[PDB]
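What follows is a set of notes on a single structure, which appears directly below.
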Amino acid sequence: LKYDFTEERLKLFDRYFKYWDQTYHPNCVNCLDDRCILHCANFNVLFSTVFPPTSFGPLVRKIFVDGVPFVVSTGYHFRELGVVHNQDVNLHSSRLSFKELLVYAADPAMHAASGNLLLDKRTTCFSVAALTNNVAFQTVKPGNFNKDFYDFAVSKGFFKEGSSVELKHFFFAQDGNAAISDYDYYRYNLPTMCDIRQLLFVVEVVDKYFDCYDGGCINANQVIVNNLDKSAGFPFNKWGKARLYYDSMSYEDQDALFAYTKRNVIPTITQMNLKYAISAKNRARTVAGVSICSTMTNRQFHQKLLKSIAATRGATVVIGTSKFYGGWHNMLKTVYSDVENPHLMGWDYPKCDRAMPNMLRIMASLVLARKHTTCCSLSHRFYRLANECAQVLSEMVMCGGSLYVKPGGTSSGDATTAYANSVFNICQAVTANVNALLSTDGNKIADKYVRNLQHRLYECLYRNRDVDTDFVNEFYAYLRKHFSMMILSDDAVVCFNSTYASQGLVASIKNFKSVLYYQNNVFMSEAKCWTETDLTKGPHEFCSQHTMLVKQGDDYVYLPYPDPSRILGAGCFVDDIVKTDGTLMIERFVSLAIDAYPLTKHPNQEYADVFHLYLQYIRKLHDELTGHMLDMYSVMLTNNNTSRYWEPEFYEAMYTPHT
Amino acid sequence: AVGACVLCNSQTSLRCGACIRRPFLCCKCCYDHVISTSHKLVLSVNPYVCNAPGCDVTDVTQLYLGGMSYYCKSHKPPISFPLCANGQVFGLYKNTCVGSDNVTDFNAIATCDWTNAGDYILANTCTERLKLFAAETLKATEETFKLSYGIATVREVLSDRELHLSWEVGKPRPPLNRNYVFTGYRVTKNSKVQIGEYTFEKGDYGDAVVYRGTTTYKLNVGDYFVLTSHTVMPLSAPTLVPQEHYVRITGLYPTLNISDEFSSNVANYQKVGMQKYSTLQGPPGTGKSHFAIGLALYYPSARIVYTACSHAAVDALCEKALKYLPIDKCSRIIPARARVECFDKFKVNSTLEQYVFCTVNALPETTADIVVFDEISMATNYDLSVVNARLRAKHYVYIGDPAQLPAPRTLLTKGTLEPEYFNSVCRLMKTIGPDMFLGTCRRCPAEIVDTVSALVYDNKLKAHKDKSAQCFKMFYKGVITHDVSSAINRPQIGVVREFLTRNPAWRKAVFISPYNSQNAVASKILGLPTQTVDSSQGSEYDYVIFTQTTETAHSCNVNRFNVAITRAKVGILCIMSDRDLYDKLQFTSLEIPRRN
Amino acid sequence: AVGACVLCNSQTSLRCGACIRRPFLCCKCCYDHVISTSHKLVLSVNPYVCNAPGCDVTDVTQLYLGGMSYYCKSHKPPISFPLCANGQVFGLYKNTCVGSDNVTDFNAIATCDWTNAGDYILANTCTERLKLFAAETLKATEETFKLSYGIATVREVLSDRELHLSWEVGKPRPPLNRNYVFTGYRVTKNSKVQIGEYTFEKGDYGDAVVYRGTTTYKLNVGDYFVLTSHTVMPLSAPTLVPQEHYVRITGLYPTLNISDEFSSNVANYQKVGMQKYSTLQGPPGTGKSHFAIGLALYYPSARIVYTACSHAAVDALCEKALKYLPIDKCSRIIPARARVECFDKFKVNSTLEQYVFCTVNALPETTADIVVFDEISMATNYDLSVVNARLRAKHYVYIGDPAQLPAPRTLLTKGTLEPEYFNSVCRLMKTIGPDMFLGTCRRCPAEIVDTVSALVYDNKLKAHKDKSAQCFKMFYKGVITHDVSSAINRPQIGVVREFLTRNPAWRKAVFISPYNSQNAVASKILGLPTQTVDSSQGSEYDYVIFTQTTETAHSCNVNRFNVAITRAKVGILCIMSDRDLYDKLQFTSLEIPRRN
Amino acid sequence: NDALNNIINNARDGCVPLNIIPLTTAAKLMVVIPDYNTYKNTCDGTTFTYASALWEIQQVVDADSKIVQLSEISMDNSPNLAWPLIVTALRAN
RNA sequence: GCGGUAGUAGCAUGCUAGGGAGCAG
RNA sequence: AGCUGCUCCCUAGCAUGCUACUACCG
RNA sequence: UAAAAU
Ligand SMILES: [Zn+2]
Ligand SMILES: [Zn+2]
Ligand SMILES: [Zn+2]
Ligand SMILES: [Zn+2]
Ligand SMILES: [Zn+2]
Ligand SMILES: [Zn+2]
Ligand SMILES: [Zn+2]
């Protein structure tokens, strides 16, 4: 029954960390700034490995309403944040309005306690409960085949043995032990205590990376939800999609609820789902649908900053910037800036979404939140952070028909994924820079300036205890002058000086290796990190596109061409009515060809043949379409204007800087 | 939010917010109600107000359709046209609306006060929808009149039944009635926590009142008692289903020949299976209830519900019932209320045994083959429709004599309501008959029924063992010395001073009197216990002395008097001025200054 | 909403809404059906009328498509197209349809009223799809005619089931038969309310009539009864799956030496498995049924389904099966119908058992190895397509005798059908050859066999077993006590009384009657369980009784007579007035006082 | 159930961690088993213990959700079943 | 013969909304 | 049965803008 | 004027 455990943590601290000259707070609620939140949650991570794992999560309590007993959560015990009690609980009420109905529906407490005990041996993940008398298994049907197009492609000489291009992407099927055997992958998530002193500075540098934006709380009447019809999490998927809910609430219910989370905590329930789309590796891929209750708020709390990021060019982040109309060239040019001996490189984090230790997720949430300097108070921000963590870190996953606990890692589909992952990425990069720089024979560095830099760096890192600004600024400039980074949500490209990198003055790759090892619990074989010496050919690969330098008229421009096999596969395999009898679906092929235009300018042969193939196929499509429509009635249409679709120039327009 | 017109049943989306209940009026019907009354506010999906802020004009007749809103004449935009026109109002389906011309009585109801007889007379004489609306309305009026009360301050906590509760000033104190069940609170400082419910009543002396609580949470000098309040729910089912006849019984399994002492009842029992429902005229303690239990026996393989409204009634029913019944029974009444103790037999919530016994507001959505309800002289049409809404049995039956006393319906002040209109089924039984008359008596002596059948009955019910010493010592009433409002008849009790000792064998009686302070001042000059008609319904005191109050009909309330007679085993004394009433209770005519 | 041309199977979107059943038509076909017939209204994705309000020119040949919409001659837009143009009618795929020459006989079908064998004689000889459509519209016309009957009301109630009814003056009154059902409406003012389904039957006199009801409702006087109509689904399966062969038996597996009593037929058993389907002609119930069950035995693991049209037929068959089969058998026969009771053994609905028996119209939609239709000499091509649609198996076997009794198909009243044209397989038997045949009686006394072979057969049978106790009192026909035109002759039983007692052991026989109501009255002055000649054709008996109505055409029908007299094993007797047939029958007639 | 109320009253405050509610107070347990050896090392036999309590086995189904008896669960008959079984057991007193 | 107020149809821009489809993480 | 981001296509609507010719006053 | 339908 015991769940407090405070003087125990203090006792441990005293028995070991006796002279760690800084006050420790067993409950972050009692923290000062944020940096105190970090320096306390860090220790909490280490200490929470000792206590029973059946003593974390929601902290429920019996209440009464209209002379009736309920069980609802009134707090939480975070293995990194200690105890937290809801601030506005009310015993004994008469009736229930809408928002309170909701917050008592989206909670696991009443759900779980009304469930039958579960113990599964399929997973080492700590199960919790089941809601039925029969676990469910979901499969993944195989894709449907489009023949006539395949026969066509054959007829024009493709797919002959020994050809360069062939079919490699398909619709893999999955049996019944898929969902759980996938979800189990969280066994790669470990409780890791990240070094705190250097973190307290890498976080400063990362912050400096985000100076040119702006955000804050926004009023409910100002949010924007593109596509109002997505699944509504659990159990709201038992009624309808989002629009139903986003409608039945006033512009104040949303405001009341938002302002309610700023002082209380709301657990949630996440669902797993099996993505159904082409790929190239048979291991299935899944997605986490979050409850409406968390999104409906995180929107109001972040969308301002988000939109502020999604519309800015030339930034180190590049999200939202479209590659068409030569934009891609702008990105690749600005990421060159002016590095003295430019080399290019890229890497990739194996199982990036599972392996992320909790500390870094919290660090990312903090860096995002730091913009709320005024749209909130200061306990408000902490409660917001708490609700966030409790909703997208150790919440109760609802897999199959049973509730398990998610030990950590990023929920694949929260409100703030893509940005969070990017922040994490930059954090890792900076950490690697710091490690490599400190870790070299200071008595051998020749450029006196750099030597002084390294010395004062160590000094500011271990000795001084309060933030310095000037050194932070100088260092940020140094990095932007010798390490230039184009970032996406985990997918990176780094243009860096070679000469320094030789003398270990910027991180090479082995630095990345050691960093992922000792701070992310995984190992990154150099079988996927790619390097590059000749800029005239662009980076090896980025967002699954290759880059090619083509003469567009008078000048030369970088263009992204995809991977042909992917395009062909998208042509050949679909979901029933789609493409099958594609004489009604031309636009599919229009867009596809759009994606496959640059293959025209390619040195190797079959590539451009792919383009011409798509063209001629479109033409035959429209032709045999009109032929049928004529017989169906007796007069063809008046004005189709579809002929433009099979002339090359129209596609070319999609890559030229004037729109 | 959308529904059918309460009068013409047209699908509509209008509500006369000036009407308390906000019913659904068709377009034409709404137009009529508003052009006819002072009901000058109409609601649809939205209220109809000049949306121009500051202009608090509400009525439709001066509102104009704005670009997409509503505005007053002064505030109406250039293109703005009024709402009410063509005898119709802008409302949905305004093409298919039909309306009707019965806005007259509907209006009268939307305007009545429920304080007088004619209101109710109209009520139990109109169309079904109008009847239900009237019930809703009068119940809401009673609700707000209840809300007119207030809290109190506790002087002391004398005992578990003796309490010192002074009422908050500037408020009509809620009197001493079981009906006054109060939500008690123990103010920590802080702590809007209900410690339970506690109700109060006049014991054996004042001003120390008696109080019973659903929980024995002992009070102190610091609690405060709010009046329990809530909202009336609307109703859907009619008062009763239309009657149906059958050439046989539908799924009823008659018993072969067990306990044929109810044989004269079986001749009636099968009749039940032939009719969708029926009714019953009978004095209490007679085949009253007895018949119903013998019936449940007669079909021992059928789900049956027994209901009342009074917990006293459900105890008078459930006991005597478990007697001839396996146990193996169901009477699962109260989950977490009941100011007093209730059923004592089984479980609260799984609708198990084929025979359940409960109270109206406790009956959930359950089914049976037959539902039975006594007490019909007391419940309201509201209550009947509630019954229909909570039960879906295949048969129904109604038991009771309008000779008893009905619901308090406190608002009555000018005039009295006839049993002719207590409610629907009663209006029928008194306008067409019960279709079954019930006899005869069991407990009481004959002389207390042979003369008392000369009054409400037509010398119909019969009993025996007329002894002993049941007389009418009709004493011409003394002067009016009433301490509180209700009458102090101490000179009338001055007939028993010379008799508290003249009855050594009759030291086992119980005082009765209509006015409760006539029970009080008697409790002052007491030597023998008291018990008024209020907490009656299913018991008998051996001896009793009927003590009459003021010549006002509050004393000889032939219903109240009669029921005060029917609850006796041996003897009675009747003491009233009595110019004519004593010509209906024929006993040894006795006087007071003379002892014979 | 497209389809195939009923004559060309081409794509189209038209239906001669003037023709009853709305069949799809190609362009040219539609043009020809419309140009040569009063049939004019054509329906497409929309109706074809002038969209200008008021113009009701519905002869399509006058109409013009305007802008998107259709228009008359006058209200036509300035620009348009004439619809009925160039020997065609404009519809989808107009330029693709082929058209053909089956239009004449087509219109002949669509325009007949099924009154003279000619339209039949063509109905049974057109193309298969056309045949289908023909059967559809036939059954539809039957249903529509059924509506023509009058309406009935109640006049006064007599008992629970004894009643006096009132018929519509001047309207056809349908007969009292278990194959009729009436929805009961009673009307309050208002409240024309259905009360339930009620069949009827004549009581002991007029107009006391019995009735079986759906519920135990009480009856009134403001009540009435409407015979309930019916609908007709469209069909799409052919009548006969294309005939085939194979080189070796597949699907089914013989035993070894089991049951030699079925010896010679094994030859037929192989070739049956060797074809896709086949037929067998056999005099009454001899090898018929016998051979079917024998084959069923022959291939054990073979899942087999029996089915026919006559309930008594499938019943006799299921009992004959019970005589020899594992049980391990069911007759999944009748849901909430079975006005006449039937099967007594097993379930009605699991479709697990290997040997499933049922009636055609109540069949499920299932598969099996083989299926054996029975009594094709009575069914219509309609039912054949029905069974080919609901079921689906490998080997089919049809059995019957084109000298038996066909479908009544009452509507025809002018001329007579050659048996050859009862339906498809009837032709098949009569045309090319019955593929397999059987010629010997195993069920009947030799004397009646001689008589029949002397009659409708060409002296082409043999059997066993002769005497005795057979006669043909040519007793004059007494009063035709015909209730409705359905015949009754009580003085015919006026001599049954003389064999109601003289009968030494002829007490367990079955009686047979040309008419249903004279059969019912036989059940009144009862002698034994009786039946109708139609409800026969399936069982044999030692003794059988037969009295006839007058010499009406239905009565003197030679085929009815044959199938009647051929239901007996050792004793038989038939009583017609008889001007000629007793000259053909070979027994020992007597006189009214001569009965031993 | 009253035992829930009971353990509530045992709290120094009236708030208890969620995870231990069903662990102690559920009335029926469901266990999911992959492979035979694993089954042997748990709910082998007709009753077993778990979470300091005694559970009794009754009614055992398969992936296809068809009933199976304990007899069939041999070592060598196992390669004949939809083999991640569901076992539902009851709280034995 | 010009200028201001009323129509028409056309054109251009844009903004919203609605709907379909594809790619990247 | 997710979170975003870009892109194409179709449709409606509003308003603008503009065009001109048709009607009133200057 | 003879059979006879989730
Ligand atoms: Zn701290
Ligand atoms: Zn904020
Ligand atoms: Zn109305
Ligand atoms: Zn106004
Ligand atoms: Zn026609
Ligand atoms: Zn045709
Ligand atoms: Zn016209």
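Residues displayed in chain C correspond, in order, to Swiss-Prot positions 5325-5920.
Positions of Cβ are set from backbone N, Cα and C atoms, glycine also.
Within the same chain, residues at least 6 positions away in sequence whose Cβ sits under 8 Å from that of C:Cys5340 (Zn(2+) 12 binding site) are C:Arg5346, C:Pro5347, C:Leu5349, C:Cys5354, C:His5357, C:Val5358, C:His5363, C:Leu5365, C:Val5366, C:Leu5367, C:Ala5434. When secondary structure is read from DSSP and collapsed to three states, C:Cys5340 (Zn(2+) 12 binding site) falls in the coil class. Under the heading Zn(2+) 12 binding site, Swiss-Prot lists C:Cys5340, C:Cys5343, C:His5357, C:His5363, citing experimental evidence as support.
Within the same chain, residues at least 6 positions away in sequence whose Cβ sits under 8 Å from that of C:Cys5374 (Zn(2+) 13 binding site) are C:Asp5380, C:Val5381, C:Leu5387, C:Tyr5394, C:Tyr5395, C:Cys5396, C:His5399. Annotation comment: Swiss-Prot describes C:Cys5374, C:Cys5379, C:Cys5396, C:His5399 as Zn(2+) 13 binding site.
Per Swiss-Prot, domain 'CV ZBD' is recorded for C:5325-5437, and the stated evidence type is sequence analysis.
Under the heading domain '(+)RNA virus helicase ATP-binding', Swiss-Prot lists C:5581-5762.
DSSP assigns C:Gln5412 (variant position) to a strand. Other Cβ atoms within 10 Å of the Cβ of C:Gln5412 (variant position) number 19 in total over all chains. In Swiss-Prot, the entry for natural variant C:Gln5412 to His states: In strain: Iota/B.1.526. The structure shown retains the original residue.
For the naturally occurring variant C:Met5557 to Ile, Swiss-Prot gives the following note: In strain: Omicron/BQ.1.1. Reduced to three states, the DSSP call for C:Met5557 (variant position) is coil.
Variant annotation in Swiss-Prot: C:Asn5592 to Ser, described as In strain: Omicron/BQ.1.1; the structure shown retains the original residue. In the three-state DSSP assignment, the secondary structure recorded for C:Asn5592 (variant position) is helix. Contacts of C:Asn5592 (variant position) defined by a Cβ separation under 8 A and a same-chain sequence distance of 6+ are given as C:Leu5604, C:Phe5615, C:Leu5619, C:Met5760, in order along the sequence.
Annotation note: C:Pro5743 (variant position) sits in a helical segment as assigned by DSSP. Quoted from Swiss-Prot for the published natural variant C:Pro5743 to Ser: In strain: Mu/B.1.621.
Quoted from Swiss-Prot, the note attached to the natural variant C:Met5753 to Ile states: In strain: Kappa/B.1.617.1. A 10 Å cutoff on Cβ-Cβ distances gives C:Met5753 (variant position) a total of 24 other Cβ atoms nearby, all chains included.
In the structure shown, across all protein chains, C:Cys5343 is the one of the recorded positions C:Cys5343, C:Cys5379, C:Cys5396, C:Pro5743 with the greatest number of other Cβ atoms within 10 Å.
Within the set of recorded positions C:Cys5343, C:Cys5379, C:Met5557, C:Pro5743, the entry lying nearest in space to C:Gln5412 (variant position) is C:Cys5343 (CA atoms).
Those residues of the chain, other than C:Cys5340, C:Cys5343, C:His5357, C:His5363, with a C-beta within 8 angstroms of the mean position of the Zn(2+) 12 site C-beta atoms are C:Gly5341, C:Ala5342, C:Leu5349, C:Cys5354, C:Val5358, C:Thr5361, C:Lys5364, C:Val5366, C:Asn5431, C:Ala5434. Between the CA atoms of C:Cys5379 (Zn(2+) 13 binding site) and C:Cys5343 (Zn(2+) 12 binding site) there is a gap of 22 Å. Checking the recorded positions C:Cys5396, C:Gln5412, C:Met5753 against chain D with a Cβ-Cβ cut-off under 8 Å leaves no residue at all. Cβ contacts within 10 Å of C:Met5557 (variant position), excluding its own Cβ and spanning all protein chains shown: 9. Calculated from their C-alpha atoms, the gap between C:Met5557 (variant position) and C:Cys5343 (Zn(2+) 12 binding site) amounts to 17 Å.
Each residue in C:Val5373, C:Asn5375, C:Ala5376, C:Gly5378, C:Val5381, C:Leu5387, C:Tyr5395, C:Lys5397, C:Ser5398, C:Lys5400 lies on the same chain as C:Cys5374, C:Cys5379, C:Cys5396, C:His5399 and has a C-beta within 8 Å of the C-beta centroid of that Zn(2+) 13 site, without being one of the site residues. With every protein chain in view, the residue among the binding-site residues C:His5357, C:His5363, C:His5399 whose Cβ has the most Cβ partners within 10 Å turns out to be C:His5357.
The separation of C:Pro5743 (variant position) from C:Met5753 (variant position), Cα to Cα, is 10 Å.
Here the C-alpha separation of C:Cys5343 (Zn(2+) 12 binding site) and C:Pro5743 (variant position) works out to 29 Å. In terms of DSSP helix, strand and coil, the domain 'CV ZBD' (C:5325-5437) has 21 helix, 18 strand, 74 coil.
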